[PDB]
Amino acid sequence: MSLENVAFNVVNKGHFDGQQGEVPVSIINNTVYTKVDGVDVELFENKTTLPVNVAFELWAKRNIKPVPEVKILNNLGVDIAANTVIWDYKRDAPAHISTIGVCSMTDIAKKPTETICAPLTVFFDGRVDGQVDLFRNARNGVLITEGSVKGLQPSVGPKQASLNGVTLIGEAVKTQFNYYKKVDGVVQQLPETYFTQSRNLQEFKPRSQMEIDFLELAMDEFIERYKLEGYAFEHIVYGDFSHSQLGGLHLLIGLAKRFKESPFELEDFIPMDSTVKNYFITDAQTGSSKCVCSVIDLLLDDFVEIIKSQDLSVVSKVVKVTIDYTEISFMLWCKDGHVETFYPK
Amino acid sequence: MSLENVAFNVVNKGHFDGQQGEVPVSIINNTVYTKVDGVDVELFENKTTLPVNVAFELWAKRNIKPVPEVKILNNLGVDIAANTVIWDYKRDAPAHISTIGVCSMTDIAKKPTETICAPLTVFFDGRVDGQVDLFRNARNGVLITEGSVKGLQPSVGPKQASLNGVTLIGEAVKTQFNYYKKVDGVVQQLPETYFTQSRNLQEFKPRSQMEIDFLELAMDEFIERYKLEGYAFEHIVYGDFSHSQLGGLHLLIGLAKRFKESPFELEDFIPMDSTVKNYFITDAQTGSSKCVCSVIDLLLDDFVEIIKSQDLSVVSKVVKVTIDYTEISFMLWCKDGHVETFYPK
Amino acid sequence: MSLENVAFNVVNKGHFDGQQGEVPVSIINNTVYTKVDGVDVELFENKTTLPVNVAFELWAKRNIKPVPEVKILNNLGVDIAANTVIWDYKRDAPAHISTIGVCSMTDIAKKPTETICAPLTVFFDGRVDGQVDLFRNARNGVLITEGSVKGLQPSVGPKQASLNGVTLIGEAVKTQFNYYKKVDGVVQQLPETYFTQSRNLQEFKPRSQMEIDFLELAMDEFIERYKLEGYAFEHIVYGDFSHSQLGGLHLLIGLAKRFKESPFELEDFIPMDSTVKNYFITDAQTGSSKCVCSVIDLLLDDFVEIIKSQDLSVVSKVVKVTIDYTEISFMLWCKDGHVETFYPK
Amino acid sequence: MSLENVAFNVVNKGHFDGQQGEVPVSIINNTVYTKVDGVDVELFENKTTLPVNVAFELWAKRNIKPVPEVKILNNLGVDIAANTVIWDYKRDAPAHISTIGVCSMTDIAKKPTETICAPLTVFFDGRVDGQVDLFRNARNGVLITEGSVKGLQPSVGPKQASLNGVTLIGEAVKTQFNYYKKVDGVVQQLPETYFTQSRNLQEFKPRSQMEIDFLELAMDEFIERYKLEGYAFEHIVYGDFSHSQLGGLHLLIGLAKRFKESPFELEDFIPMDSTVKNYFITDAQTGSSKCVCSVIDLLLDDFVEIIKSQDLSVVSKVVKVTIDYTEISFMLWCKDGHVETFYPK
Amino acid sequence: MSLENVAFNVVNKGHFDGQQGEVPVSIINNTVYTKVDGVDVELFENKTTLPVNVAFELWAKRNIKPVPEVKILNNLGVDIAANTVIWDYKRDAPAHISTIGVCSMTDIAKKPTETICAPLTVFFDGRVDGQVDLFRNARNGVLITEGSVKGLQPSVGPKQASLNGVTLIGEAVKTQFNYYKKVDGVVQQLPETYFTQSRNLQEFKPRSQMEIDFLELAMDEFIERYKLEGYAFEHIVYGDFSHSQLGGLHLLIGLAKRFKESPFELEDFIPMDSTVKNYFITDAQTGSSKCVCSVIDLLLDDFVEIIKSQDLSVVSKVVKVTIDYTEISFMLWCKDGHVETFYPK
Ligand SMILES: O=c1ccn([C@@H]2O[C@H](COP(=O)(O)O)[C@@H](O)[C@H]2O)c(=O)[nH]1
Ligand SMILES: O=c1ccn([C@@H]2O[C@H](COP(=O)(O)O)[C@@H](O)[C@H]2O)c(=O)[nH]1
Ligand SMILES: O=c1ccn([C@@H]2O[C@H](COP(=O)(O)O)[C@@H](O)[C@H]2O)c(=O)[nH]1
Ligand SMILES: O=c1ccn([C@@H]2O[C@H](COP(=O)(O)O)[C@@H](O)[C@H]2O)c(=O)[nH]1
Ligand SMILES: O=c1ccn([C@@H]2O[C@H](COP(=O)(O)O)[C@@H](O)[C@H]2O)c(=O)[nH]1
């Protein structure tokens, strides 16, 4: 292993591919350059808190197959990955602080069977040879596979996965994984869970007829068709832009509908991958704004199921919803048997 | 006050909100990070010339209500703000070098009544309690209010204001201010003035029928309808792209019309907020370019009034137009009683 | 806890003392400044690989009582300290990567009784209340005390200790500790050991009559008086400067004698605290030099005991000597029953 | 003015001398280089908080004649210098944040007669032509001269001054100045004052017979000869190294006597020029140490006068002594009519 | 070749030694670290203008045998070295900008026989096999050897050379070289030359009886013994400290004599190796100072020969003296047949 060999692979293979060779490398400030035909070409700018030459090596060795989105791994308590780097593209940094068998500066072990790895919840990838059996022996672990594992009940994960920073539902490649988890040598039954949909504002695409209806129909028409009167969708989902403080607007599909008609600014003041996102939102059309607007991307059909499964008889309470394998707390406010607002915290 | 408490407020409230608490903070190079669930998340990248921890505190304490655009405050001679930070989003830096009662590293005073503040033109905000009366006592000051001030004649400011970096005409919030100014204890009569419209190229929206006509009609049709023959609109407003040096094109609406049909590059080589902007422009379609193209965004109706109020009998002269409370100099070139060009300097 | 409060303590108490207060702080590049009467004064320059604000906090909280030299702790396998920072003054950095109950960015636990601390060999300091009993309960640990511990046999440590970076034999303060060690809940019997003396070239002071004799007597006289003929002291201790490659010179006292008569340069190319030190040495008088000259500071009486306890009948072999609780390997070369050279590796 | 012209003067004249010319300059990180015969030579490393090219210009234009030590100017309330830079060699930075007529980035005025300079206490140097008369007209100012000023009573300053960072009593050049001060146009009578002597530990030289006696005589002999029994010189001046906490040792001459016999470490944790200095002291011989040891360098004859002019009848009190034109507070502790300790704060 | 292999050699061999291996390396800012037993140890701090990883490689590959001082190579017009790095310890940087066969980022050729090397004056080292014959074939070159070269007349170089930054007259190693030079394929006759002695102030040691006499005798006694009256040694060599501007003092031995009696400060404002050095000198005893004091270190016997070989009949003139193979210009000032001053420029 060598910095110059890593650069050679990046230049010739697009990432670290284990090829032999070296190229000349310059490091100046926080950027790595290589000399290409007499001129310097930037290969990598370190945006991490690691040393530039270390971040470069971890970046070059990132996993380039579809992998679980980082929010899923965090929610499952994954501490470290077995013999790979999960690159966190939202943070432009490794998803995990340490490595196993990846890099001499960051390795805590060469193999996940060493004792130092035993207390950590290690992520194992059943697509790599041998890792399923390592999971059967590991004390703490999470395993994904594309198919069945003998003697283990799977929990079916989300349909989408991350490929080189692109979140997608795979058609030429499988992105739908079974999930398994062990704690202290004991296989866990992962809970029934909803999954977030991981869409974004500018390219929001509906994924069900109900979501199509939400984008196509007027507000009162949609709530009428699906008999959603009294659940405060006008506030919660569509948003209330009538006052200086922006009311509601907590579901991504609701932001998408407003955005497609009228633009607004979202300051992502904690920029990481998480099931619930908090934005400093400023509506450009009205001047309505809100410092902390919590936003979750559930499939609209799923959100309706959740809200229709709540008792509306109490002024305020916390509602727990298992999402992405974690319990998300929602604030439910009601008045006279109707929803006033309902937002994730 | 404390760096870690500022970070706590940013993480939990989107900005500094006076809440008690602390979170762990890392500073590496010119970026501030906080540790969130075992990983570092970037909270702020310093693009200012202040120390990173100082810029972070001023940024977190920026004013998040609608405030006058920085170009107005500069034109009014404002030196410093009373108990707030005006963040200059065009420069990504504070609009003013010093503060009053904001930050221990940058404070020159805790209250604007101290003698050190007397010679400075201090900006007071009548929406904050007590500040109107501070203005009545201050030696040098500018005061904005949303309504009347007893015994003071107001100057009506622009319709738009800046909210979290978004320039807008408020509908749910008031952005139209009265302006007052004192110099050496004496209230000034602010001059009659036009106002720039603060629009941008990509999202340019007409704001009058004349501007609608400009975008909808052909060049000769528009000049004919409003009887503008001989005022060189073909050159000044529409632009002349026939030669290697780009001719004219000095009004934003004229750039907008060309841009909507044909893209071009504008290098903003002095990136700050100012009434007149200078761009290094390169027309992609023709290759016509100009190193310094001065561009002003007046409402088209206002620009027509201005140019029709000039004598066209002289080869060249400087025309003074009060705009944004400042005197803008225009170059007027005429030949045989017609305009040849007319551009701001 | 807060950066500004740490700076307040540094300015007012010389280190972190738990006092309430704050001062204004600036961070620019890798240096921390505070404003003192209108000007900036540097408080700390980060020479560590930690973030500047983190290194500053660990530095301010360094232990300022006599503590074991870092080489002893390393040799004893200490991984982390209980509720203190051992500052490594040779590296100008913390001696240990993590902390317990010191600093939010670096803490792995608030108390050493947490499970995450169990596999680490934690250093406990019996001078601090409660820590002896924590040692009795800890799974892995090293404990120093100034006196007896009930039911535990002590190993008497070196006479000297480090106080604010000053290695000294205490007269007004106790620097002589008893040592105890536990591995997996079992108290260890620490081995019989020599100790290095931790002296330096420029201020080398003899500590026994034999060392006095070495500095005072001529080479042949000293070897004769203590009947050291055939042990190659002429080479090993005095040094051989007759060839382009410097021969021998492996004991600090031998460097001291040459240095007091004739100066030379020692490049400390791995600058850390360790029992054996390696120097790139250049003799200024002769031009004799050697890239790797291993140097150990044993009391001369101790080194004579060691070398007189070796068999000299073999051409070459590795000799193991327990020093500072670790086994130091020496290379022993002999010819015709006499030493040729003998140096630590 | 130009960066490259400044570098030309530095290379050819040792400082800025107003010569015409330019040399090639490179700025990389915080260091300025120039190319000299094909290689880069470092000219200046910025240790200030100013921009590297700005600090370089102020450094090159530093005053290279004898000037008052910075501690005197600070004590006199000087805010800024007229047409010069006082370089603060203890901080390796300008003594004053702003300049007058020195540097375009830092100038607040070109001449001290401008209104912006009126509220500042401006330092004027009577050796420069015209500055005495500027002082007669300035509202706030301090003036030094080498001789009489018509109609103004002088206060005789210290014998020593700073020349290129060297504090000296001039023999070939005059370092003894008259001082004058104006506040709001009114000449002040500067108070009777002692002066500190500005000596250092390693090169401490006695400057009176009493100081000679202190270094030459034994402790009891000296106190006896000058009849100083009961004034706790044994504690205050000689120092008490018998306990873990170092007792007393508050006069530089007392540190000098110990240091000449036995070395110790002084951590200067607030590194600036000031009348009273605070050190984190560790005595190497005994291990006695103290986190905050306040140290003042008075001429011993002066300190005896001060302490013999105090009432010793009270347990504890604050004693005010005018020194370097400022009031220094001393803590006086007495028991049964004798001094227990007496130290500056 | 590889960064990590270079670090391995540095850690294990003190410099680059061609050994196989790798160690983990971190680069942060301008410093290279390696992890040694769980902690980071600084290996190299870049003070050059090259990229940190490039400077590190050139530093590790520096020549560690005695080599000509850089001032000699510069004076001989050497542009580049054949298959080695001459490290310039005065500048802490490579003596030459480019390399031949050393480092991929800096190499301009792998062998000096390539056409790109033909116009450069390449330094060849006859101690390395094959390089003498390369010199016979090179178009432009300088060759040093320890002995005779067939068919070439040598010029005997200085007695001293640089070994790892230590300038010395070798006793165990040869530092006295023959010099040869070729320009456009033609061997040059190097001129008769004096050599500077390369001594320093603090450790100045006389090297002849005349120099011994200078240090031992009083000023008038020495000038009398060697009949030097009228050559202004009182001014030129001893220095004149009677006025605010320091007079004379242009020979290092003269600085040494003053320094041994009385200290002064020398600011080396162009820090590089050169035959003539310019210092900003401040005399601590008198306050006499001079911004540009040119200082040359000739053996006193040599300087007397030079000055006694000048005509003293003219007010002022430039005197050319071949020194270190270059022509040094001296200013000679005379009055009434005696020297007034005589200093190098
Ligand atoms: O985690 C949070 C906290 C607040 N809010 C929004 O901020 C306001 C909180 O009001 P209050 O409960 O502080 O009165 C509401 O508009 C709510 O939608 C969120 O979206 N998420
Ligand atoms: O402040 C300026 C200066 C120049 N120009 C443009 O640059 C050219 C100036 O020509 P001249 O007056 O230098 O000949 C014209 O095309 C004019 O529109 C501007 O827009 N603004
Ligand atoms: O760890 C080491 C390795 C080598 N040397 C010195 O370097 C030389 C090693 O020679 P060799 O055994 O490589 O032939 C000897 O002078 C020896 O003293 C040391 O001091 N320490
Ligand atoms: O400004 C200060 C404060 C304390 N000390 C020293 O620190 C100790 C203060 O003790 P106490 O008054 O806090 O008990 C004494 O040894 C005293 O000499 C100083 O020198 N200067
Ligand atoms: O290259 C130089 C230039 C000047 N000086 C010194 O500076 C002064 C130059 O005076 P002047 O010839 O500028 O009058 C003299 O003291 C002279 O010794 C040098 O040493 N070297």
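Count begins at 1; order follows the chain as displayed.
Going by what the header records, the deposited coordinates were determined by electron microscopy, 3.3 Å.
Quick reminder: no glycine exception, Cβ is built from N, Cα and C everywhere.
Going by Swiss-Prot, these are the annotated features:
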type	residues	note
DOMAIN	E:63-188	domain 'AV-Nsp11N/CoV-Nsp15M'
VARIANT	E:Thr113 to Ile (Swiss-Prot position 6564)	In strain: Omicron/BA.2, Omicron/BA.2.12.1, Omicron/BA.2.75, Omicron/BA.4, Omicron/BA.5, Omicron/BQ.1.1, Omicron/XBB.1.5, Omicron/EG.5.1
DOMAIN	E:205-344	domain 'NendoU'
MUTAGEN	E:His235 to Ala (Swiss-Prot position 6686)	Complete loss of NSP15 endonuclease activity
ACT_SITE	E:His235	active site, proton donor
MUTAGEN	E:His250 to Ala (Swiss-Prot position 6701)	Complete loss of NSP15 endonuclease activity
ACT_SITE	E:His250	active site, proton acceptor
VARIANT	E:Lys260 to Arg (Swiss-Prot position 6711)	In strain: Kappa/B.1.617.1
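Structure with Swiss-Prot features highlighted.
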residue  : record               : DSSP class
E:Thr113 : variant position     : coil
E:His235 : mutagenesis position : helix
E:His250 : mutagenesis position : coil
E:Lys260 : variant position     : helix
Original post:
If you run through the domain 'AV-Nsp11N/CoV-Nsp15M' (E:63-188) with DSSP, how many residues end up as helix, strand and coil?
Top reply: 16 helix, 42 strand, 68 coil
Original post:
What is the number of residues in the domain 'NendoU' (E:205-344) that are helix, strand and coil, as DSSP sees it?
Top reply: 37 helix, 49 strand, 54 coil
**OP:** Would you mind checking how many other C-beta atoms are within 10 angstroms of the C-beta on E:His235 (mutagenesis position)?
**Re:** 20
**OP:** Would you count the other CB atoms within 10 A of the CB of E:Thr113 (variant position), including those on all shown protein chains?
**Re:** 14
Original post:
Going along the chain, which residues six or more apart from E:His250 (mutagenesis position) have their CB under 8 A from its CB?
Top reply: E:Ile236, E:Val237, E:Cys293, E:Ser294, E:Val295, E:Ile296, E:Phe342, E:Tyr343, E:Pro344
Subject >> Integer Cα-Cα distance in angstrom, E:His235 (mutagenesis position) to E:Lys260 (variant position) >> reply: 18
Original post:
Cα-Cα separation of E:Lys260 (variant position) and E:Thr113 (variant position), in Å?
Top reply: 51
Original post:
Which recorded positions from the list E:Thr113, E:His235, E:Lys260 come close to ligand 5, meaning a Cβ under 6 Å from one of its atoms?
Top reply: none
**OP:** Around the Cβ of E:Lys260 (variant position), how many other Cβ atoms lie within 10 Å? Please give the count over every shown protein chain.
**Re:** 12
